[PDB]
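Visitor: Below is the structure I would like to discuss, written out as structure tokens.
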Amino acid sequence: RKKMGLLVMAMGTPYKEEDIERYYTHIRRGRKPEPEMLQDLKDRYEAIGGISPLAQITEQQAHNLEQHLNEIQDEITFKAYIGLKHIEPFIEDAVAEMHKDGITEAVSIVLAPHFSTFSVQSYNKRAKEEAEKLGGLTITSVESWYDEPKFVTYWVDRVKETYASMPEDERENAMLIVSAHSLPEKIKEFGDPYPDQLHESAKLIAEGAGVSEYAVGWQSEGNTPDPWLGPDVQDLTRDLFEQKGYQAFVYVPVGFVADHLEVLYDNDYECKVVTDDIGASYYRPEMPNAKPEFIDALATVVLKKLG
Ligand SMILES: [Mg+2]
Ligand SMILES: [Mg+2]
């Protein structure tokens, strides 16, 4: 069998509470959070059940993906390497390790289904540049995978189950909100398809699930002076309630693949505060994490990229 590296890339998460400072410093481009922000972040992580389980999900995704790829075809043996943006093991570290280990051919995938210039393209460029610097190692990079039918089906089936679970008055008066991580609006300068891809995800999932009433929102914007993609899910939820009185909101954060702070806090707390305030029911179906159905979707994405 031919040996190939499987470079799995993601933002990263802290491994313990004491990593919060450096992780958020990295996110904030060298700006250390002030003490009240540091305490606030610690509190948020405690509220969602702790930090330890978060980074384990990414590891489990990469490992299960490796094992599943190796089991479903007989031509290639994959070895997974994790490369993260904001904490060790960094993308450049992972590529250098691949080269050290004698890998000469790799395929990469970012654990975010929509292409953007800000994240996916930047991860892919960084990986390819380090390979070029070392020589003798090439990388083929998945750019997007939101339209993989098996992935669409994951979310459609979760959404169906959620609607099926609702009392009758909710089921005929619910709103589905599909979201991803906000990015600066200025990505539009380069024709970034990120927003169009989120809207297509939303269309595909709503259509597959038989949901006629849905909306697209953004969440978890950072803090810079230039505008970020909106509307934010908190504002969208309240606006849609005021205009049409929905009694239940279903949140599908399709941009995210795991139980991390952006979902467990930015949906399950921040959006839940809003639905609680307006008297609506809150639902947010299970994230993919490292579940077999999702791992099969990822495996299919990778093998399609290789033909
Ligand atoms: Mg494509
Ligand atoms: Mg926020």
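Chain A is numbered as in Swiss-Prot; shown residues: 3-309, in order.
When the header is checked for method, it gives X-ray crystallography, 1.6 Å.
Using the three backbone atoms N, Cα and C, a Cβ is placed for every residue, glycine included.
Not my notes, these are from Swiss-Prot:
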BINDING   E20, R46, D268, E272  Mg(2+) binding site
BINDING   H183, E264  Fe(2+) binding site
MUTAGEN   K87 to A  Retains 92% of activity
MUTAGEN   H88 to A  Retains 5% of activity
MUTAGEN   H183 to A or C  Loss of activity
MUTAGEN   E264 to V  Retains less than 1% of activity
MUTAGEN   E264 to Q  Retains 21% of activity
MUTAGEN   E272 to S  Abolishes the effect of Mg(2+)
Visitor: Counting Cβ neighbours within 10 Å across all chains shown, tell me which of the recorded positions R46, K87, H88, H183 comes out on top.
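Guide: Top count of Cβ atoms within 10 Å goes to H183.
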Visitor: Other than its own, how many Cβ atoms are within 10 Å of the Cβ belonging to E272 (mutagenesis position)?
Guide: 16
Visitor: Would you kindly give the Cα-Cα distance separating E20 (Mg(2+) binding site) and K87 (mutagenesis position), rounded to the nearest Å?
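Guide: On Cα coordinates alone, these residues lie 18 Å apart.
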Visitor: Give the helix, strand or coil assignment DSSP yields for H88 (mutagenesis position).
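Guide: Its secondary structure by DSSP: coil.
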Visitor: Within 10 Å of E264 (mutagenesis position), Cα to Cα, which of the recorded positions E20, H88, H183 are there?
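Guide: Those close enough are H183.
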Visitor: Using Cα coordinates, what distance in whole Å links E272 (mutagenesis position) and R46 (Mg(2+) binding site)?
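Guide: Approximately 11 Å lies between the Cα of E272 (mutagenesis position) and that of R46 (Mg(2+) binding site).
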Visitor: When you rank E20, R46, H88, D268 by Cα distance to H183 (mutagenesis position), which of the recorded positions ends up on top as the closest?
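Guide: Sorting the recorded positions by distance from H183 (mutagenesis position), the top entry is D268.
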Visitor: Between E20, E264, which of the recorded positions has its C-beta surrounded by the fewest other C-beta atoms within 10 Å?
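Guide: Among the recorded positions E20, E264, the lowest count of other Cβ atoms within 10 Å belongs to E20.
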Visitor: If you run the three-state DSSP split on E272 (mutagenesis position), which class comes out?
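Guide: Reduced to three states, the DSSP call for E272 (mutagenesis position) is helix.
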Visitor: Are there residues of the same chain, six or more positions away from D268 (Mg(2+) binding site), whose CB falls under 8 angstroms from its CB, and which are they?
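Guide: Result: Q221, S222, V235.
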Visitor: Under a three-state reduction of DSSP output, how is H183 (mutagenesis position) classified: helix, strand, or coil?
Guide: strand
